[PDB]
Amino acid sequence: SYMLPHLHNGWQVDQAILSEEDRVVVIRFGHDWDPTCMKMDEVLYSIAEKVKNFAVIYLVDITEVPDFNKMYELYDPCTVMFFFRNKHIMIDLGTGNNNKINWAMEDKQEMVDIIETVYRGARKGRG
């Protein structure tokens, strides 16, 4: 089961997005034996509990998760995505130059920066 909570089901995903009960939510799409995921996951452990009370990340594999396959939906190595207010928002784990985080590169540095603006920015309130 590991630490970083995962998810692979339309019922758990469609419900998880709305079942935040905190603030935001992070989701990763790729493979269990993916390199880009190994790097991102490494940072998660350091940037998880730090604000888990507000944000709720969830790993996902582009094979077990029935997120509309169509026929050849697969093509990209890996990538991350954030969800807030039950909406799909494009937020990179820690863009170093450009393009989503498919190659993975930021560690607990670029991440903490983005997560700080996302977790705090995607609050929707008046705190």
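Residues displayed in chain A correspond, in order, to Swiss-Prot positions 2-128.
Header says: solution NMR.
Yeah, the Cβs are placed from backbone N, Cα and C, and that goes for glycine too.
The note that Swiss-Prot attaches to the published mutagenesis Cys38 to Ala is: Viable when expressed in S.pombe. Spatially close to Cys38 (mutagenesis position) yet at least six residues away along the chain are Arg29, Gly31, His32, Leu60, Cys79, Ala105, judged by Cβ distances under 8 angstroms.
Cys38 (mutagenesis position) falls within a helix when secondary structure is assigned with DSSP.
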